[PDB]
Amino acid sequence: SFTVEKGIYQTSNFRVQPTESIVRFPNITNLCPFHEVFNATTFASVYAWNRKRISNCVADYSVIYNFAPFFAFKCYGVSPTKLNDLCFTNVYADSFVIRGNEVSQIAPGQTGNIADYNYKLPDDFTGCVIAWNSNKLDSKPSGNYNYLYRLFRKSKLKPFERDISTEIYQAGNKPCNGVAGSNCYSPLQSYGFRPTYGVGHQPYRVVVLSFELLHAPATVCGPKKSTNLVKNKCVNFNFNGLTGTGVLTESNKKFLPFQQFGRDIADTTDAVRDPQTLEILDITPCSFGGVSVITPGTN
Amino acid sequence: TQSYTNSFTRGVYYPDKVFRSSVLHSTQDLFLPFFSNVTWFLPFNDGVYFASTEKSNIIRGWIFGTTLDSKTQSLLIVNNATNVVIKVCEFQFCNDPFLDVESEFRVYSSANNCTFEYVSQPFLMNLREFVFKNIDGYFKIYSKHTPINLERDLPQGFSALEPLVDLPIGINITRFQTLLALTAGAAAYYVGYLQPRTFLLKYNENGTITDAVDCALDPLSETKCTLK
Ligand SMILES: *[C@@H]1O[C@H](CO)[C@@H](O[C@@H]2O[C@H](CO)[C@@H](O)[C@H](O)[C@H]2NC(C)=O)[C@H](O)[C@H]1NC(C)=O
Ligand SMILES: *[C@@H]1O[C@H](CO)[C@@H](O)[C@H](O)[C@H]1NC(C)=O
Ligand SMILES: *[C@@H]1O[C@H](CO)[C@@H](O)[C@H](O)[C@H]1NC(C)=O
Ligand SMILES: *[C@@H]1O[C@H](CO)[C@@H](O)[C@H](O)[C@H]1NC(C)=O
Ligand SMILES: *[C@@H]1O[C@H](CO)[C@@H](O)[C@H](O)[C@H]1NC(C)=O
Ligand SMILES: *[C@@H]1O[C@H](CO)[C@@H](O)[C@H](O)[C@H]1NC(C)=O
Ligand SMILES: *[C@@H]1O[C@H](CO)[C@@H](O)[C@H](O)[C@H]1NC(C)=O
């Protein structure tokens, strides 16, 4: 209306706005050690590849890039930037040494000697592939013969399988009888590494990271950052999975050593312990109320 | 060596990790019913109540497993002077597994693969009460060490069972056994079971449970629960 009589009218409401945000989370202590899968100085042979399981720790992938320029850094199922934002149940690391020009066969759907006789990958592999040159450390002028690889096999390999059986690969009709010679060849053949070899024949070190999910708790997740702690101001907060808006003040509650939160008669949170530093903090809502306009008649 | 005796008002644990002060709360969870059978000296069912009062600490360790053999995963706990070891290895146990004090050949014949480990302070350190429950891929335990005057039965009193540790294992438990360390000796312990019930807990101003009411024991308790 365009005319107002004498009286008091309730018009609107108001609420104090938040100023900033606060995020708190426990200390990062159980670092997943990746400086052991990297730096082995001994990567064994491709036909006998080590498998290592990483579990029950915080995994930071920033330390991966701290090494030399990687010849091949390919990620298939996960965005490299989002490695710290998505987490899985367990992670498997596989390491070995192959030739320079055989790197292209370590990938899903590839076909080749190293692909189907020593290390076979599944079609839906999820993870990244690491490959960098190591000529200066795995080469001698005399010649290196400690890095073998399979050459003959009766059949192919199922994905994620190993075979160490060393028997005479029979090719002729007559029995080999466990001796070598005509149509009876040893299946394992050794590489040769010298400092003068051209690129494509120098030794290369390969590390493969695999992620998977199954019906179990994750128990392995990336490092989660946190902010500082502010008090006596209308602020937002996320105290280890609990979200709310209010003012943090000092509290005088005797929490037992195993509670994390506090409640009242009406089932509302009113006390939280700081995860980083054990201390009881009391929360109160930010002020609000109605607004009334007092006016005589517009006449 | 079966025997039977009353249970009285024992076996109440904190349902969660929430702090409350001077507030009566109602909970619907698994508890030991008041005034019930407890066997005196093993299917797991849905929970176990465990107690013992011998100082010699001959009882040490509980073997949780579905088959009690090397076929299926088994949870092994050992409490000794230094630490505690928790494994998910499928050991091959014996008919009467007991410690030698310290070869484990009598406890189990052989060990094999497993994918989880743990080490911490030993649980043991008078009547000691324990509760073992497993759910949603998590094996939670509770305990309480209480000094008890010279008595031949469970005292008339209340003692809450605080949580100790939770493990994300996710394996079923159907049977469990006892372990002793040995010369002839004697042991005394009790076994109880957990049942889905509804209680009414009372909190003091310091956040400790001091009293409880069973909502199905008798009509008066039902009236108390209804009136809160
Ligand atoms: C020890 O290793 C065996 C494999 O040699 C594990 O068996 C696997 O268990 C998982 C989890 O139940 C299954 O998903 C796989 O299909 C199993 N594979 C095989 C080949 O058995 C076993 O779980 C490991 N741990 C124990 C305690 O035995
Ligand atoms: C990792 O590489 C550095 C680079 O020289 C080396 O000093 C360190 O000893 C290595 N760690 C190992 C081999 O464990
Ligand atoms: C987390 O780190 C800070 C900084 O050193 C330390 O003061 C605090 O005690 C740590 N948290 C715990 C629970 O120890
Ligand atoms: C406790 O003892 C046995 C346990 O099976 C049972 O038959 C009995 O009814 C129970 N109650 C009493 C009072 O003995
Ligand atoms: C207790 O058991 C652990 C299990 O490895 C062992 O390391 C420790 O030495 C044992 N304590 C003593 C006193 O032998
Ligand atoms: C335990 O066995 C039951 C059937 O006997 C099955 O339903 C359940 O999933 C199993 N739990 C495990 C393997 O954790
Ligand atoms: C709660 O703790 C305070 C401070 O320690 C104490 O004075 C009070 O008696 C306690 N209340 C109890 C034990 O009921």
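All positions are counted from 1 along the displayed chain.
Cβ atoms are placed via backbone N, Cα and C, with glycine included.
A mutagenesis experiment is reported in Swiss-Prot for this position, A:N39 to Q (Swiss-Prot position 343), and the note states: Reduced viral infectivity. Looking at Swiss-Prot, the entry for natural variant A:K140 to T (Swiss-Prot position 444) says: In strain: Omicron/BQ.1.1. Quoted from Swiss-Prot, the note on natural variant A:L148 to R (Swiss-Prot position 452) is: In strain: Delta/B.1.617.2, Epsilon/B.1.427/B.1.429, Kappa/B.1.617.1, Lambda/C.37, 19B/501Y, Omicron/BA.4, Omicron/BA.5, Omicron/BQ.1.1; Contributes to cellular immunity evasion and increases infectivity. Natural sequence variation is annotated in Swiss-Prot for A:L148 to Q (Swiss-Prot position 452), with the remark: In strain: Omicron/BA.2.12.1. According to Swiss-Prot, the mutagenesis experiment A:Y149 to F (Swiss-Prot position 453) carries the annotation: Decreased HLA binding to NF9 epitope. Increased binding affinity to human ACE2. Quoted from Swiss-Prot, the note attached to the mutagenesis of A:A171 to V (Swiss-Prot position 475) states: Increased resistance to neutralizing antibodies. Under the heading of natural variants, Swiss-Prot lists A:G192 to S (Swiss-Prot position 496) and annotates it as follows: In strain: Omicron/BA.1.
Taking the features listed in Swiss-Prot, we show where each one sits on the structure.
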residue	record	Cβ within 10 Å
A:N39	mutagenesis position	9
A:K140	variant position	11
A:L148	variant position	17
A:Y149	mutagenesis position	23
A:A171	mutagenesis position	11
A:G192	variant position	12
Whole-number answer please: how many Å between the C-alpha atoms of A:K140 (variant position) and A:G192 (variant position)?
9
With A:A171 (mutagenesis position) as the reference Cα, tell me which of the recorded positions A:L148, A:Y149, A:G192 is the closest one.
A:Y149
Could you measure between A:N39 (mutagenesis position) and A:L148 (variant position) for me? Cα positions, answer in whole angstrom.
20
For A:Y149 (mutagenesis position), which DSSP three-state class applies?
strand
How big is the Cα-to-Cα gap, in Å, between A:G192 (variant position) and A:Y149 (mutagenesis position)?
11
Quick one: which of the recorded positions (A:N39, A:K140, A:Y149, A:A171, A:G192) have their CB closer than 6 Å to ligand 2?
A:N39
